[PDB]
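This report refers to the structure that appears directly beneath it.
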Amino acid sequence: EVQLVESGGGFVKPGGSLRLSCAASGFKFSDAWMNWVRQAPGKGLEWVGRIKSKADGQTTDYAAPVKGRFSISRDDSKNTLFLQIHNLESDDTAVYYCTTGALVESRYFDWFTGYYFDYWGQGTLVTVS
Amino acid sequence: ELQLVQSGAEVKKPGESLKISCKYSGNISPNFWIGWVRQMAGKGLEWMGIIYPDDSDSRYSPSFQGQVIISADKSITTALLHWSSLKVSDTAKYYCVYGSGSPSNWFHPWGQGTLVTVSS
Amino acid sequence: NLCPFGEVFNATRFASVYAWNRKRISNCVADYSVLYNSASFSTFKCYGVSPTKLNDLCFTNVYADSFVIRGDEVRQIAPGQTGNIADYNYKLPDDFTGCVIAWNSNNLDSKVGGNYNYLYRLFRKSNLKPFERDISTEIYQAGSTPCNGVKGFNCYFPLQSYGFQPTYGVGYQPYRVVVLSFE
Amino acid sequence: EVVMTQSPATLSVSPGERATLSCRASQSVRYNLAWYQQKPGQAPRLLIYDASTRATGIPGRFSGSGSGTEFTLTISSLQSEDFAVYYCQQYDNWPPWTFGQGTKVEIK
Amino acid sequence: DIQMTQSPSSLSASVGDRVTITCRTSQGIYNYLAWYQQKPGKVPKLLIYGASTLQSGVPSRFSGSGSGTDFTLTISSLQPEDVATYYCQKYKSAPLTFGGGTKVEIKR
């Protein structure tokens, strides 16, 4: 049912930066953990980062070949996620997704922890020319 | 919460470091933030950031490159604004605004008449 | 030779709900109409004692406990109620005899752009006991598989921040609480 | 960030006659706002806040209006000391606290 | 940095037959792992989690079996509408690294 949509892809040129977005629809998005996954053309998937819920730190966990770049930030009050591609070299030409995962509750409170990915967006395609 | 006074600045050379000095008067509230606002030549006002003098936090709006807001003292009860080597763009006039808790009567003492910083 | 009540109520900064402070008062003169006849206290209700009758009652010891909790959560401060505070943070035995005070302290604790200095527990294996508190921050266990100090799956850090903000709704606005227990 | 658009850019009015002001927001600022006044050559002065309640020591001719994403300021008696530039400012959704643009009220 | 392999890559048998897929691991993970299915030119879809739990609303011909250090996912009988690439994901903690990926073709 619940859906996520992303936008911001373009036919950009290397040696710069780009900003990608993802807007939630029906979560309790204020407190959930969200992820980005980038599918290169004709290759397997690859996780690229997670951002916490800002009620539990608002921390970012990037990947091993990514740590230097690909900043992630969250904008509440409008249910929007933000991926900041700090620098494009050649291989950022791929598709990007914004996904979330498991729902966990103890007695009172529940939230999408985002560990195995259930809901995916349509996926925007980024290019480097 | 009473009158604030600022130190009338003048021209500088291409970028160096400056210090802009607001003041206090007294009868201050427990929550005590003081902010800094700037006005281009004949344009609208743009916010910079605020500082809580006790247990300074200095939260910045996302323009913090030449924006180091530190009270740095209660000795003379000031809220200095500091930067180093800013060159041509920030020729403006900077106001210091008072505030408190209980979000009424924040923006009442809104500086007095303020600092025409000349860069070039 | 009056009691130091003032420094408890006019204190500078309060502790967190999961790490509440405790103070002992004994061999002192305690007056309450000064506390009772105050318009500051938005909420003030007692148990087992008439609020006007305090001056006629002597006790061996008086214990004062204080913390800071969310606004629409004071109802959990009552003997025999449920909720996060009443389960994992602060418990009140049903044989309670003392007064409970709470007033809005928005202009003292909340700060612009969030205030991340106040916490509260969210996970604990078993409920608390009356007048009992814990401080340990061991990673919670939610399944049969032990993880041994890694915050992966089914292993959650059991502390979250309130994040107060002076423009929130009155339901979420902070509240200071002082709890009195008697002999 | 929310853009605090203000219309009209200028508002040419006659003395005495009532004059109105309008400020626009991108999304919910439901009850946090303010209205300044900056006579040229000096610092802006707060007029109202909370979108309805007037400040202290101000004439009773000013009155707040609106809520949500639409607001309005109304002046009932244009004297010789009311033609200035008026800014609207939110004070929620902290990181970008933003102002408006201004309406140079003039005469004819 | 727990390396995983999803082997082999070229798998194909006549419809109705049985297939083996093996997500080996370099370090032990108790049962924490999932499986994703992705047909050409579309978003991946979930099948399993906990290494054996079928998704509510997926065909029940997939058999999450193993646990410990080596896992297996096997299709009980083959059909020509279930040709895709399958992805095994480590799931204990960060950095949630996916698997290599295995495509399934069909026989002559």
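Residues displayed in chain C correspond, in order, to Swiss-Prot positions 334-516.
Structure method, as recorded: electron microscopy, 3.4 Å.
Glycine is no exception: its Cβ is also placed from the backbone N, Cα and C atoms.
Among the sequence features in Swiss-Prot, the natural variant C:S373 to P is noted as follows: In strain: Omicron/BA.1, Omicron/BA.2, Omicron/BA.2.12.1, Omicron/BA.2.75, Omicron/BA.4, Omicron/BA.5, Omicron/BQ.1.1, Omicron/XBB.1.5, Omicron/EG.5.1. As a published mutagenesis entry, C:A475 to V appears in Swiss-Prot alongside the note: Increased resistance to neutralizing antibodies. Here Swiss-Prot describes C:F490 to L as a published mutagenesis experiment; the accompanying note says: Increased resistance to neutralizing antibodies and human covalescent sera neutralization. What Swiss-Prot notes for the natural variant C:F490 to S is this: In strain: Lambda/C.37, Omicron/BQ.1.1, Omicron/XBB.1.5, Omicron/EG.5.1.
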For C:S373 (variant position), the three-state class that DSSP assigns: coil
Rounded to the nearest Å - Cα separation of C:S373 (variant position) and C:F490 (mutagenesis position): 37
Integer Cα-Cα distance in angstrom, C:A475 (mutagenesis position) to C:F490 (mutagenesis position): 11
Local Cβ density at C:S373 (variant position) - other Cβ atoms counted within 10 Å: 10
Candidates from C:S373, C:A475, C:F490 close to chain A, where recorded positions are judged by Cβ under 8 Å: C:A475, C:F490
Cβ neighbour count within 10 Å of C:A475 (mutagenesis position): 14
Cβ neighbour count within 10 Å of C:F490 (mutagenesis position): 14
